[PDB]
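Notes follow the structure.
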Amino acid sequence: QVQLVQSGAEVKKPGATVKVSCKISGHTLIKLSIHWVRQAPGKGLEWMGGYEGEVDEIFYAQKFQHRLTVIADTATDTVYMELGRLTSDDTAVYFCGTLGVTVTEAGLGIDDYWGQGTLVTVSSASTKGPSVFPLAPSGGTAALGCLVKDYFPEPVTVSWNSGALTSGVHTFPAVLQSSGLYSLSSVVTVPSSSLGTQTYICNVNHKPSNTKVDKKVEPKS
Amino acid sequence: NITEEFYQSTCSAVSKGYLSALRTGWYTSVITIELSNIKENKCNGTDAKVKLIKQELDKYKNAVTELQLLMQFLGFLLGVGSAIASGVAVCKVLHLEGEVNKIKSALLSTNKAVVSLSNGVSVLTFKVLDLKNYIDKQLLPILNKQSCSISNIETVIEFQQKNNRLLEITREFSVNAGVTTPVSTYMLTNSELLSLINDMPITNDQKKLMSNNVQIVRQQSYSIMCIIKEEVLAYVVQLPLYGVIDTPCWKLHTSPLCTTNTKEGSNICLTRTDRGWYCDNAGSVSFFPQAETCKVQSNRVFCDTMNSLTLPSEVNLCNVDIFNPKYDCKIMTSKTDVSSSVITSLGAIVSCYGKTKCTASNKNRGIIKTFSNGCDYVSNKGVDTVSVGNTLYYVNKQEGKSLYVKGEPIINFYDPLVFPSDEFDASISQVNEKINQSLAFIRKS
Amino acid sequence: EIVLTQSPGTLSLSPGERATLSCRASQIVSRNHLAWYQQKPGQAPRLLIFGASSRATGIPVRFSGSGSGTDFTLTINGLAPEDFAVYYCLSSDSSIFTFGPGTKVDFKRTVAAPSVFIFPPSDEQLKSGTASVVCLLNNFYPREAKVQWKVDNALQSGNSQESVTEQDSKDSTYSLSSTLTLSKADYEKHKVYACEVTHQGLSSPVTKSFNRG
Ligand SMILES: *[C@@H]1O[C@H](CO)[C@@H](O)[C@H](O)[C@H]1NC(C)=O
């Protein structure tokens, strides 16, 4: 029962240095390959560096070799990554994974053990509750929604009429604005004939700042 | 160049013209098979080739577990020794902490090394099989991972070749309690046995003889399972050294000799009890009573001194004149007048007492010569088969010259009156005193 | 350096159909050192095929690898519903790892054009100095959609951000929100705010616009 448990989520300021752990249970570090793979939001996978236990050598991609260090502590079965001079381009989820492949003449073998990932959000931002601006409706079906803008950090939850309205809702994923604050929209499509009777309120909760806002979305002509 | 004589007087035959090959001492060697400290592997794939090597490796792992479990006529005159004592001795030498490291360090880069043990003995050392360099280097780092893939089908078969020998070594040791003889071609192939002999500290005539009869070098050798320590599997092979060679040998054959009276139970019987092998050894004659322990190849005779008596050279005189002054020839007494034939090197002894119908046959036409009652003899020259009663004897078709030594049967010289008939181990000067005790004493009374 | 490319970008198939995913290298990669990984949203990568054609422990038989030199192929012979995710190829030369762009396996739906809605900035947000114009592309398929902003017929550039939902678990459609962010000055200095939407489902592009008044 091998298990790889990484450190928790980090928030770092531009130019800082983050340390992410990968602790190994059920296995030994000297027989394992441990490499770090990161994934920026909505983007592909990117290898950074790693450690081959069988050879006791540490590898780095040339893109990160100047500002990344990998450390292997064999006594506690713990591998760290240390990445400094962070920028907004480094905001990503960091995984430790057994990528190494060992080849001999009889065949070849591989390990497939992975951690849970470690989120590192890099912006020069403090905790901030969002403003909620309405996306007011104007054939047979009408669309309306709420604009949850200028908050940090993730995440934000949105419901409609305290959870009663569920059909047709589409809460988008947040985007990281050039300001360093996240922002997202939630939309719902309703029969246009219901715009005059049923009241539509979006319930936004931002727990990191203890910000709850019920915003009523009325039609505008 | 083989000759044979039969004495009509004593119902016995001597076969001269055989060369010696006596086993005086033993030589010990240390065979090693470098092993692989391996546990339950991690790869549990269902690939057909993987499950093949996974179960083959378990044959290696259980064969190691099995060895690991192990390490947790006048034969009454002969002595009693422990044949494998010399090899067992070397085995306990190998137990001492550090003795196994010396073998590996001397075998670190070569497959043959001359190691001087702690006790001041130089032993030839052999590393015979590389299972560790194949399993550790090419096979283990794949299996001890989560998923594993085998490249070629030929890899599976090649493994079976490597693993086969170790399994067949374990098979013999598990069934023979760690000591096997004759030493099979698994414990030592002809290529390995011959390279041992050529590099033994022995004479160039001594190697010449061993090389021509490796099939008899095997039957006179032992292999002793010793220790499996660290990553080394060592078993001692105890090879014979022949210290007495090319001396003239001769084999004596004996059969019962009784009187020729017609009435039942009215016959006294005597039998020469010095049959077996004789060979010259350091001014005396080594007598092997069990001819079964000696093995005859062409005219060479391989015997083991452990089944010998060291007798003066006067025992040879017992063939011409049986009485003599120097040596006291050994004889048994009885009254069992049963017919029996003994096949010699160049013929067959015929003792035809009683109503037994005894004859000598030829393959063109049987029963060419008939025997009267008594102990007679006929050469293998022209004779192929021989019948005494319901037992047909096939005579050795080996060529050679025969010589019939005539004489009056010695039993007629004895009075059946008070003839002691239950002397299992006696002699002539003991029989004459056995006469005077019942002859002279009863006369005076 | 090795640069791996995969094709197509998005592979649209239904369960029971054969998936065939390509991965191509700028230079020859060792057949032992090419692997196929599966990643669903929210989870870590998962190894499917290692060493070109060898299959990982506990991977269904429907997964098969092949390829040599520069061109490689992962083949799923009958897609299962849990198999719709992203598939990455991974090469290694002298312990230098490189990942492919990624091929996404999509649920095949009948072509559905988007319902387009456009939302002005609320007057409550304008008083803070910033105007968010939102253009909604609702329940459409496939995902390939292009949104163009035109403020007074002038092509807007550099001031918008799109957000896409995951393919809806019921109808297998997509929804997209483009957000135009202007200063209060710039949003008051113009009149026509138009959202232009092109999509395979629409024979010709669709434009929804409003005037600021
Ligand atoms: C399956 O793998 C585990 C460790 O991964 C191992 O302990 C176990 O012995 C394996 N099972 C078999 C049948 O080899």
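Per Swiss-Prot, chain B residues shown: 27-98, 137-509, in order.
Per the header of the entry, the method used was X-ray crystallography, 3.5 Å.
From the backbone N, Cα and C atoms, a Cβ is placed for every residue, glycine too.
Proximity of B:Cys37 (mutagenesis position) to non-local residues of its own chain (separation of 6 or more, Cβ distance below 8 Å) is seen for B:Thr318, B:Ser319, B:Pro320, B:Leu321, B:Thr335, B:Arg336, B:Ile413, B:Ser415, B:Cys439, B:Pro473, given in sequence order. As a published mutagenesis entry, B:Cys37 to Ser appears in Swiss-Prot alongside the note: Impairs translation or folding of the F protein.
Every protein chain shown contributes to the tally, and the Cβ of B:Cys69 (mutagenesis position) ends up with 21 other Cβ atoms within 10 Å. Looking at Swiss-Prot, you'll find the mutagenesis B:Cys69 to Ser noted as follows: Impairs translation or folding of the F protein.
Among the mutagenesis results in Swiss-Prot, B:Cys212 to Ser has the note: No effect on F1 and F2 structure and glycosylation. The residue drawn here is the original one. DSSP assigns B:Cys212 (mutagenesis position) to a strand in the three-state reduction. In sequence order, B:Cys69, B:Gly71, B:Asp73, B:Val76, B:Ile206 are the residues near B:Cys212 (mutagenesis position), counting only same-chain partners six or more apart with C-beta under 8 A.
Swiss-Prot lists B:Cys313 to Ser among its mutagenesis entries, and the accompanying note reads: Impairs translation or folding of the F protein. If you take the C-beta of B:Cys313 (mutagenesis position) and look for same-chain residues 6 or more apart in sequence within under 8 angstroms, you find B:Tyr44, B:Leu45, B:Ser46, B:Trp341, B:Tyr342, B:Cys343, B:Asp344, B:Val365.
Record note (Swiss-Prot) on the mutagenesis of B:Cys382 to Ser: No effect on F1 and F2 structure and glycosylation. Over all protein chains present, the Cβ of B:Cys382 (mutagenesis position) has 23 other Cβ atoms lying within 10 Å.
Annotation of the mutagenesis experiment B:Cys422 to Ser in Swiss-Prot: No effect on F1 and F2 structure and glycosylation. DSSP assigns B:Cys422 (mutagenesis position) to a strand segment in the three-state reduction. For B:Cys422 (mutagenesis position), the count of additional Cβ atoms within 10 Å of its Cβ stands at 22 [all protein chains shown].
In the three-state DSSP assignment, the secondary structure recorded for B:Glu218 (variant position) is helix. Listed in Swiss-Prot is the natural variant B:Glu218 to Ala, annotated as follows: In strain: Cold-passage attenuated.
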> Taking Cβ atoms only, which of the recorded positions B:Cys37, B:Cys69, B:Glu218, B:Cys313, B:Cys422 fall under 8 Å from chain C?
Replying inline: B:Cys69
> What's the CA-CA gap between B:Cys382 (mutagenesis position) and B:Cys422 (mutagenesis position) in angstrom, rounded?
Replying inline: 28
>> Sub-8 Å Cβ contact with chain A: please pick out which of the mutagenesis positions B:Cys212, B:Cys313, B:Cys382, B:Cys422 have it.
In response: B:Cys212
> Taking just the CA atoms, what is the gap between B:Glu218 (variant position) and B:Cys422 (mutagenesis position) in Å?
Replying inline: 66
>> Need the DSSP three-state call for B:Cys313 (mutagenesis position) to compare against my parser.
In response: strand
> For the deposited coordinates, which leave 38 residues unmodelled after B:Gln98 and before B:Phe137, what is the C-alpha to C-alpha distance in angstrom?
Replying inline: 40
> Under DSSP, is B:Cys69 (mutagenesis position) helix, strand or coil?
Replying inline: coil
